[PDB]
Amino acid sequence: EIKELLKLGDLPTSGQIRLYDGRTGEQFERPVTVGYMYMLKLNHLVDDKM
Amino acid sequence: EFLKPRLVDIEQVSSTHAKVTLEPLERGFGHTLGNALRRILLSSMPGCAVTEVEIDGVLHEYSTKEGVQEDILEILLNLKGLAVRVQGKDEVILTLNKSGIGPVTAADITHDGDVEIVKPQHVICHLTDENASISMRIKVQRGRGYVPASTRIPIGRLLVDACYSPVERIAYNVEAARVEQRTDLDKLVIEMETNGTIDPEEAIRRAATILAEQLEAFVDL
Amino acid sequence: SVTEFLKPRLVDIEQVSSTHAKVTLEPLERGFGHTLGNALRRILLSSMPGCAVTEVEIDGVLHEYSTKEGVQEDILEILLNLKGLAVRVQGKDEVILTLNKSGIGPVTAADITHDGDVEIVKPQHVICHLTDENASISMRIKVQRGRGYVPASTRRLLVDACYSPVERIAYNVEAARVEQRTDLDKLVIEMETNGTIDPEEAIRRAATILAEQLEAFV
Amino acid sequence: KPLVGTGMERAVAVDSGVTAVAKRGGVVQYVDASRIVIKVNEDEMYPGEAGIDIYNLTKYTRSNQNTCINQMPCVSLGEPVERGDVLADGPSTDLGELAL
Amino acid sequence: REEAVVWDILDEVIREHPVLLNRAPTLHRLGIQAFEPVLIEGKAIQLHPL
Amino acid sequence: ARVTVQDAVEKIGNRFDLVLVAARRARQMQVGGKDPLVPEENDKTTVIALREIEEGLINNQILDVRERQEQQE
Amino acid sequence: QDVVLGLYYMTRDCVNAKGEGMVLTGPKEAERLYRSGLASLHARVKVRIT
């Protein structure tokens, strides 16, 4: 059903799009994974430790 | 021995983003100019952002005001994303006055000749009290890049981070152009996307000017 | 205050040898190092005009996988030796050079019979070695003017055309500091040419080309 | 809000006492960045001294690890609310849904 | 005051002044190593991957 | 500048004697007089002495004979 | 870790790839082909080496 839901949009089923390097503009040889991941910022800051 | 590119078409899709087509190019140049132009446009452009505010009944951005729907900090975050262009001077001061129940939009700002608002539907805050007044003065400055508040350094003054650059995404692609009989001639297409405070053709002109001015150092060597 | 930028002030040129050079600039705005380095690399690898050998006809051999008696080097080794020949041609798009040799000795680039227009940078360059007194070898080589690199696959033996005078390009970006700001980039470029033109000269040509590509927008 | 959750964020947020919850349902009367006024419906009011209900929101008070506790109303003026709804999101909460 | 001359003189005085780096616990004798510092921005110490 | 001292410690017996002699030479260089024998490239006193070790022209014996000749006044 | 994977991906032939079966003057020339995109990063060829 993950593949089915991906098919509802216009996204590739394998979940691996191609990307282009920012510095060079050259296409990356092997398609990579792109998606949305939940990220938390932990309670460990440098200005509290340096 | 090569050929000379030049602008061909500026296709306007909406008030924000537009497409620019370039004259056919020698093979290998399409990926060369495209990437350099993308980097220049997405990095360094003039911008007309806001920096400083002052509301009458506030003391610090962490406070709250009676009759406004949300906090002062949220109103500052909302106002940081305001799109405006100026023509004559290099920095201008705006003024906003509004009262009564109803949303506050950027079209309520004073509209002297210099400044122009490109998104009048942008919302600032909401008022819920029947007889409540909100008044502020907005400092608008022209600059380039990202200038955090704590770096560039009264009690009623509140500082806001600056997002000067008017461009947020840039794309390009290269495909063969059916010109004459040579099959090596290909056209470059740039799809560029702005908040609406800069004309695309001026953007490409300024980017190319910067690139040539930089390469002049190698030319002189 | 909105339009000016950091033009480089120190340009350090270190010459390892005649054909090897290392060029350093500093400082540059954050990110301009990669842009200039990439533009120069792309314009140098596949756009610099130059002359090189395209095809060769040898009377002795008619096939790529053949053997020439009295020469321990194979025909493929002969083509590889012909690849690196550095020839400059003035005002002619296509020229033919005829080379004849006999006896025992390493065939040098100087043994070619050339006119005033055709000039060879490295006369001592070796093509093949002769080990037999009776051994005599004669061929005809065609030099044409083009741009970039041309493989034989995309094309009487055919030889890859190394039109571009430059041979190897590699740049790097370091951090150079001015007063308090440190995020400024310092570009260090490294290049080596076959020998037709001065290393630091080539860059100038490259730069000019890119400038001539922007005359319609400045 | 997290795009990919478990579905009990609502339970975790509501159960903890960081989000103001409507004691009695009704229609919202006056909304402010610090106070919320709720008028109770006809059925749910007491026989005498019905009146209305008031919620005062904590704004930028120190936590026990030097972080900020804040509440922002998530309802507009003049819309009905029922018992047990979420009126003011607390810290790291979005429409009564846990959001870390 | 962090004057402009201060950074210049600091760069001059730290050209080849080695510093020591350790990480508790220092299990074996490789836990303490010398280095030649180079000034960077930020508030974190940069280390060589190898 | 200098990164490694393998050649210098090859020139002298062991690393500890190298440390001692280099410290003594650097102290002579820094506290007063004693113009270094090898041209400087804007380097600290410690490393410039250490270079002189790997040139084979400063060691425990050579350094000692010089100082007694200075002290005989 | 990361370095090892890079070296492994560098040196591994494919039975067929773009620009396979040609002859190259030296390593200096070979780098020119890869950057130009005219030959694949890994395809079996014959090169002069010293």
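All residue numbers given for chain B refer to Swiss-Prot; the residues shown span 7-159, 167-234 in order.
Just so it is clear, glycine is given a Cβ too, placed from its N, Cα and C backbone atoms.
Annotated features in Swiss-Prot:
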MUTAGEN   B:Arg45 to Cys  In rpoA112; temperature-sensitive, blocks RNA polymerase assembly
MUTAGEN   B:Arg191 to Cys  In rpoA101; temperature-sensitive
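Put simply, B:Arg45 (mutagenesis position) is 28 Å from B:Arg191 (mutagenesis position) when counted between their Cα atoms. Cβ-based crowding with a 10 Å cutoff singles out B:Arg45 as the top-ranked of the mutagenesis positions B:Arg45, B:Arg191. Secondary structure from DSSP puts B:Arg191 (mutagenesis position) in coil.
Secondary structure at B:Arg45 (mutagenesis position), as computed by DSSP, is helix.
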